[PDB]
Amino acid sequence: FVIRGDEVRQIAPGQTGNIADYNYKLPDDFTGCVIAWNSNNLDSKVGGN
Amino acid sequence: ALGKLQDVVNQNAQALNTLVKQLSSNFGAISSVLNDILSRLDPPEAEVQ
């Protein structure tokens, strides 16, 4: 999926916030990896994407 | 005259009282009341306490 930079932290085991609470929540015993990379050159346009 | 039996009863009562009183010690936790820990902190944090 795609989020904003400040929301990257929200994608973590047991995290809170709008993204973690209403969009994508990880289990407390999550066993995996999270890889996030800025996509400002692909997911942003002049005038707002 | 009844020192031996009174000492036994007192020792048992003291053991039980100490055991019950132990419940209120923080043991390094922020609080000795479990519900307070659950309410005040997030689940990931509350688990450690």
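Numbers in chain B come straight from Swiss-Prot, and the residues shown are 944-992, in order.
If you check the header, you will see the structure was determined by electron microscopy, 3.7 Å.
Heads up, the Cβ atoms here are built off N, Cα and C, so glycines get one too.
Copied from Swiss-Prot, the annotated features are:
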VARIANT   B:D950 to N  In strain: Delta/B.1.617.2, Mu/B.1.621
VARIANT   B:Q954 to H  In strain: Omicron/BA.1, Omicron/BA.2, Omicron/BA.2.12.1, Omicron/BA.2.75, Omicron/BA.4, Omicron/BA.5, Omicron/BQ.1.1, Omicron/XBB.1.5, Omicron/EG.5.1
VARIANT   B:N969 to K  In strain: Omicron/BA.1, Omicron/BA.2, Omicron/BA.2.12.1, Omicron/BA.2.75, Omicron/BA.4, Omicron/BA.5, Omicron/BQ.1.1, Omicron/XBB.1.5, Omicron/EG.5.1
VARIANT   B:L981 to F  In strain: Omicron/BA.1
VARIANT   B:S982 to A  In strain: Alpha/B.1.1.7
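The separation of B:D950 (variant position) from B:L981 (variant position), Cα to Cα, is 41 Å.
Sequence-distant neighbours of B:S982 (variant position) (same chain, 6+ residues apart, CB-CB distance under 8 A): none.
DSSP classifies B:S982 (variant position) as helix under the three-state reduction. Of all Cβ atoms in the shown protein chains, 12 besides its own fall within 10 Å of the Cβ of B:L981 (variant position). For B:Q954 (variant position), no same-chain residue lying six or more positions away in sequence has a CB closer than 8 A to its CB.
Here the CA atom of B:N969 (variant position) lies 31 Å from the CA atom of B:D950 (variant position). DSSP assigns B:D950 (variant position) to a helix in the three-state reduction. In sequence order, B:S975 make up the list of same-chain residues 6 or more apart from B:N969 (variant position) whose Cβ falls under 8 Å from its Cβ. For the recorded site, B:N969 (variant position), the DSSP three-state label reads coil. Using a 10 Å Cβ-Cβ cutoff, B:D950 (variant position) registers 10 neighbours.
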